[PDB]
Amino acid sequence: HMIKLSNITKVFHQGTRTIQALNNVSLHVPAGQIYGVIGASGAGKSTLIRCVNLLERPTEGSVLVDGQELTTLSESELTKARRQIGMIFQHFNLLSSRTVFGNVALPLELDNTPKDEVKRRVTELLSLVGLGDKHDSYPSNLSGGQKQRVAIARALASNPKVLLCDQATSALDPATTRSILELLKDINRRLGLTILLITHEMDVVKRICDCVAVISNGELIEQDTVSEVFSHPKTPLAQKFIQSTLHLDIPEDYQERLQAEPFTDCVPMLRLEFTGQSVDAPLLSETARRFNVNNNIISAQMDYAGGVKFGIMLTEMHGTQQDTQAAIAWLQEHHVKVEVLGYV
Amino acid sequence: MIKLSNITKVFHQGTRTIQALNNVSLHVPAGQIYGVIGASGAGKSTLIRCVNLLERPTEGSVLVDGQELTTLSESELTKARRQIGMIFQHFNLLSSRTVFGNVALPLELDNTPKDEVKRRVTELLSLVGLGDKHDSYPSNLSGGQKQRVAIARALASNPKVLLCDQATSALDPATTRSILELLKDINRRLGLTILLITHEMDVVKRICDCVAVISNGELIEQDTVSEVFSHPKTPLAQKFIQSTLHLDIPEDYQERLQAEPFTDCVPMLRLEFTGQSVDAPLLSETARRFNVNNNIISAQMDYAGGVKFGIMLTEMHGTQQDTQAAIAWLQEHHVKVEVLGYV
Amino acid sequence: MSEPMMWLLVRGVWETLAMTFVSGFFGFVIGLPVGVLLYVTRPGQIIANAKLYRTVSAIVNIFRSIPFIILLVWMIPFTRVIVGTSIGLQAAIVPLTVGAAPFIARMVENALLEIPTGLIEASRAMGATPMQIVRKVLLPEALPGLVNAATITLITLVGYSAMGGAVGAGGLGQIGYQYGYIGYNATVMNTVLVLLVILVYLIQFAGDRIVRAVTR
Amino acid sequence: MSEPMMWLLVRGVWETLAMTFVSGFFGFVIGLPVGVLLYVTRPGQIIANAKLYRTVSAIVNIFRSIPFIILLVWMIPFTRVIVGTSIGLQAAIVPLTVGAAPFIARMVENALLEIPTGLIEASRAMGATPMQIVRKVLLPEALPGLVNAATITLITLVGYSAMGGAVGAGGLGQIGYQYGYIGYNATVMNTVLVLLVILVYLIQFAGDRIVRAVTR
Ligand SMILES: Nc1ncnc2c1ncn2[C@@H]1O[C@H](COP(=O)(O)OP(=O)(O)O)[C@@H](O)[C@H]1O
Ligand SMILES: Nc1ncnc2c1ncn2[C@@H]1O[C@H](COP(=O)(O)OP(=O)(O)O)[C@@H](O)[C@H]1O
Ligand code: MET
Ligand code: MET
C-alpha cells in the first residue's frame, strides 16, 4: 500500500485528433519492493510514471503514495509531497553550471535547509553512490554512469520514501547498466526504498524488479510477481519480452523452411518453457532414452528472474508420431510447458 | 579490382602521432564482396577512403581496375572516381534535391544529356524499389529509403567498385537485413566489387566472402568469413566471434564452479559444432549410447558466412566410465569438447 | 589635434561609456524580466498563456521593429516630460534604454531556450516552486547565453549612443558629427572612429573573456 | 495631413525602398563571395588557409565593428569621390553597401557552416570540382539560411537608411529628422514612424513566407 495508482487515464488534445495514452491502468507497489512497468515505445510508460509525481495530471483516477491522495492537492502541498519522491531520468537532467556536490545539494536548497546539515547529507549520498571521490566536478566531465549516480544521489537527498525511474538506464551501456541497477537495488535492499521503474528493456525488469506489469497501448496486459511472469507467462506479447532477456534467435533459414501446416516428411519444431522445478533436470536426455526420440536442439538458455530460475528451449523432435506424442506428454507431466511452433 | 599495397598513413593533429593505419596491404578479387572489421579508432575509416583517395596515403600505392590512382592529377583523379561509387553511415543526401534529382547529381557533375540522365536514374530507382518514391525529399524518407538513394547514386556513374562506410551502422536490423540483402543481389547481378568497413559483426556473416581484421593500424587476419569464424587466428578475432554467438554463461555457476575434480562431481563442458554436425541430434544420441544425462544450459547455432555453426554448454551426469566414453564419442564426431570445471 | 580637443574627446569617450553601460544596465533591469516572463508563457511551459504571450511578444516585436533614430526622435516629448530635458547625456539614457529593452527580451528568451527542458522537469520533481526554478535553475544554466547577450547588447548600444550624438546626446557620436560631417577635420574624424572601434573590441574581448570563464 | 506633405512623404517611402534594396543587392554581390571565401578557406575545410582566412575575417571584423553613423560620415570624403556627390540617396547607397557587406559575409559563412560536412565528402567522391561543389551542393543546401539572411540584411538596412537622414542621404528617415528633431509635428512623426514599422513587417513576411517554401 506504498503507492496505489488506481484507474489512471490520460488523454491528449494535441492536434485535430484526440490520442489516448493510458486506459484504466491500476497498479499497487508494496512498501519496500521494486515494480517495473515494461512496454513498447508508445505504450504510456512515460505518461504513467509521470502521473505518480504529478508532473502529469491524470484525466481521471487516483494517485495514492505513502497513503496520501495526490490528484487533488494544493500546489504548496505538492512540493511537500515531492520531498518523499525523488526522480531519475534517461537523459540525466543534471545542471551543467554546478558541481556534483551542488547538484546533490540542489533539492535541499529548495527547502530552507541549514548549510551545516547539507554538507553532512551530501557527502553520505556521495559516498553511497560511489562518487565520494569526485566532489569537485562538472557533468561535462563525468561519464554516463557517473552522471546517473549523481542523479540518484540527488533524488535520495530529500531522503524520499519512493524512487521513480524514467528509463533511467536506457542511455547507459550494458556493462554500466548492471552496476547502476545493482547499486539501485542495494539501496532498496539495504535501506528499504520503494522503487517504481519504467523500461522498454526486459533485461532491466528481471535484474532488479520484484513485481512487473506489461503495458501495451495504455492498457495493462499482464500483471504479477516477476517470478510468475517469467514462469507461466499468460500473454503472447509477454513471452516476446521474456524470450528477449535471453537471446533466443530462430535462425533465418528455419523460419523460412518452417511451415505451420504439416507436410510429407515433416517433424515438429517446438519451443519448451521450463519453470524452476524442471530447469536443472536433464529432461531432454531422459526423454531421448525413454521414448526413443531424437531432439535437434536449435537454441536454449536459462536464467534467474525474481529469485527464481527459469529457461527456454527451441527444438525439433525426431521420432514416431506415437513416440513424439508420448514424450511431449512426459514433458507436460514434468512442468515443462510444451508449445509447438510448427513443423519442419 | 582493388590492390592496396604497403599503405601507411599517419595524422598530424596536435603533435600526436596516430598510427591510423600501419603497413596495410589489401587485395580484392573482381566481383567479390570483401569486408574489413575492427574496433573504433582502428583505421577502417581512414582505409576505405584510401581507395578513391578521399584521403591521401603518406606511403604506399593504390590501384583500382589495375590503374594506379596516387600518381594522378586533380582532373584525372575525378575521371577515375567515376568507377568507385561510395556510400555513408550518415546518409549524406541533399535535402534541397528530390530523390530523382539527388541520384541525377553524380551524373550532372559530369555533363550528360538530360534524356540520358533520365534513362539512367530511372533504372536505378525502380531497381531499389524507389522508382515509386521519385517525388519525395529526404526529410520525408526512411533510414533504409535514404540508403537506397545513396546506393542508387553510387551506381549512377555505373562504377566497378562500391565502397561502404558503416552503411548500416545506424540502421534497423530488419532494414539492415534488407539493405545487406539488396547489396548482395547487386554483387551477383552486375559483377560489382563490394568492399565494406564496419564495427558490427552481424554484417560480416551476412554478406562477406572474405574478411580482414584490422587493428591499431595493421590488419592481422585475412581469410574466408567461414574459416575465420570457426578457427580464429588472433586473440582480436576471438572477441569479434564472441559478439555474434549470444553465449550467456550463467553467473550462478562461478561460485559453484571448481577448477579441479570433487567427490560426487559431474564435469562441465563446452561443445563446439561445425557444418552438418550442427543439425545432428548428437546430444539425444549420446544420452542413449552411453547412458549419461546432459542438463543443457545454453545453445546457439548461427550461419557464419555460408557454413552452419553451433555451440553449447552442459553438465554431464553419469558414471566416470560412461562419461569418458561419450565425450570421446562426441570428439570422434567432430564436436570440439572442452572441459571447463566441475559441479 | 587641439589641446582643448584632447580634453574634449576624453569627455566624449566618457559620455559614450556612460550611455552604453547605463542604458545596457537599465535595458536589462527591464528586458531580463520581460525575457524570462516571455519564456515561461510559451506553450507547454510552467505558465503557458497563448494569449498573454502573443501580447508581450507583439509589443517587443513592434518596439524592436522601430529603427532607433526614429524611436528616439519620436520619444523626444516623453524624454523632456520625464527628464525635464531633451538634450544631454542623461536625456539620452532614456531612448537608449527603451531602444535596448525590446532587443534584450528576445535575447533572454532565446538564451533560455538553449536550456534542455528536462532540466525544468527535473526541478519540479524535486518540489521546486515556479519562482525558485527561475533564480535557481534557469538564469544559472543560461548565464553564458545571457553574458553573451549582454556583450552583444552593449555593443549595439555603442552604435546607438552614437546615433544619439547627431540629435544631441553628446558623446563621441556628437564629436564625429560636428567635426566629420558639418565641418570636417581629419585628425578629429579619425581619432573618433579609432576610439569607437577600440571601444567595441574592448567590449567584445571583455564579454568573451567572461563567457570562456563559465564551465562547459 | 497636407496633401503636398503626403505626396513627398510618399517620395520618402520610395527613397528608403530604393536605398534598402539597392544596397542590399550590392551587399550580396560583395557579400556572397567574401562569405564563401571565408568558409571554404576555413582551417577544417578544403582551401585550409589560416593566413588568408585570418586576413579576410579580420577585415570583416574591423568593419562590422564600425557603428554605422560613424562609418557613413567617415566615408563622406570617399563617398564623394566615387559618385561626385556626398548628398542624395545615390551617394548614400555607397556607405549603405559597405555597411551591409561585412555584416553579410559573416552571415553567409555562418549559413554555410550549418550544412553537414560530408555532403562535401559525398560530393568529392563523385568527382565534383570545388566550383561544382559550391554551386551544385553548398549553396542550394544553404538556401533557407541564405534567404533568412537576406531578410535580416533588409530589415537592418531599413534602420540603417533612416540614420542617413541625419547626414542627409534623404529618405523617409529624413522626413522624421526634420519634422521630429527640428519642427515637431505630431501627425507627420506618427505617420513616418508607423510607415517604417509597416516596412519592416512586409520585409519580414515576404522573407519569412519565401523561406517557408524554400525548406525542401
Ligand atoms: N508531451 C506530449 N505531447 C503529446 N503527446 C504525447 C506527449 N507525451 C506522450 N504523448 C503520446 O502519448 C503516448 C504515451 O507514450 P509515452 O508517454 O511516450 O510513453 P513511452 O515511453 O511508452 O512512449 C505516446 O505514444 C504519444 O503518442
Ligand atoms: N582526419 C583525422 N584527423 C586526425 N585524426 C583522425 C582523423 N580521422 C580519424 N582520426 C583518428 O585516427 C584513428 C583513425 O581511425 P579511423 O580511420 O577513424 O577508423 P575507425 O572507423 O575504426 O574509427 C582514429 O582513432 C580516429 O580517432
Ligand atoms: C547449436 S548446438 C547443436 C546440437 C544439436 N542440435 C543436438 O541436438 O545435439
Ligand atoms: C531452460 S533449458 C533446460 C533443459 C534441461 N535442463 C535439459 O537439458 O534437459
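Per the header: X-ray crystallography, 3.4 Å.
Cβ coordinates are placed from backbone N, Cα and C, and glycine is handled just like the others.
Pulled from Swiss-Prot:
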- B:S40, B:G41, B:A42, B:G43, B:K44, B:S45, B:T46: ATP binding site (BINDING)
- B:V278, B:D279, B:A280, B:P281, B:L282, B:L283, B:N295, B:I296: L-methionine binding site (BINDING)
- B:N295 to A: Reduces the binding of L-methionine to undetectable levels (MUTAGEN)
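Taking the features listed in Swiss-Prot, we show where each one sits on the structure.
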| residue | record | CB count, 10 Å |
| --- | --- | --- |
| B:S40 | ATP binding site | 7 |
| B:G41 | ATP binding site | 12 |
| B:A42 | ATP binding site | 23 |
| B:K44 | ATP binding site | 26 |
| B:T46 | ATP binding site | 22 |
| B:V278 | L-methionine binding site | 21 |
| B:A280 | L-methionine binding site | 17 |
| B:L282 | L-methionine binding site | 23 |
| B:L283 | L-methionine binding site | 26 |
| B:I296 | L-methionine binding site | 26 |
Shortest C-alpha distance to B:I296 (L-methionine binding site) - which of the binding-site residues B:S40, B:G43, B:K44: B:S40
Listed recorded positions (B:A42, B:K44, B:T46, B:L282, B:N295) that sit near chain A [CB under 8 A]: B:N295
Distance, B:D279 (L-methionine binding site) to B:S40 (ATP binding site) (CA atoms, angstrom): 36
Of B:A42, B:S45, B:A280, B:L282, binding-site residues neighbouring ligand 4, Cβ under 6 A: none
Least buried by Cβ count (within 10 Å) of the binding-site residues B:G43, B:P281: B:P281
Beyond the site residues B:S40, B:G41, B:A42, B:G43, B:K44, B:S45, B:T46: chain residues whose C-beta lies within 8 Å of the centroid, for ATP: B:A20, B:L21, B:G38, B:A39, B:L47, B:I197, B:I214
Residues satisfying Cβ distance under 8 Å from B:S45 (ATP binding site), sequence separation of at least 6: B:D165, B:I197
Cα-Cα distance maximum in Å, computed over every pair in B:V278, B:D279, B:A280, B:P281, B:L282, B:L283, B:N295, B:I296 that the record assigns to L-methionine: 19
Residues that sit under 8 angstroms from B:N295 (mutagenesis position) by C-beta distance, when 6+ apart in the chain: B:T314, B:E315, B:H317
In sequence order, those binding-site residues of B:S40, B:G41, B:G43, B:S45, B:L283, B:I296 whose CB lies under 6 Å from ligand 3: B:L283
Filtered recorded positions, from B:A280, B:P281, B:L283, B:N295, B:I296, whose Cβ is under 6 Å from an atom of ligand 2: none
Integer Å distance between the CA atoms belonging to B:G43 (ATP binding site) and B:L282 (L-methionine binding site): 43
Conformational class of B:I296 (L-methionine binding site) under the three-state DSSP mapping: strand
Cα-to-Cα gap, B:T46 (ATP binding site) vs B:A280 (L-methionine binding site), nearest whole Å: 44
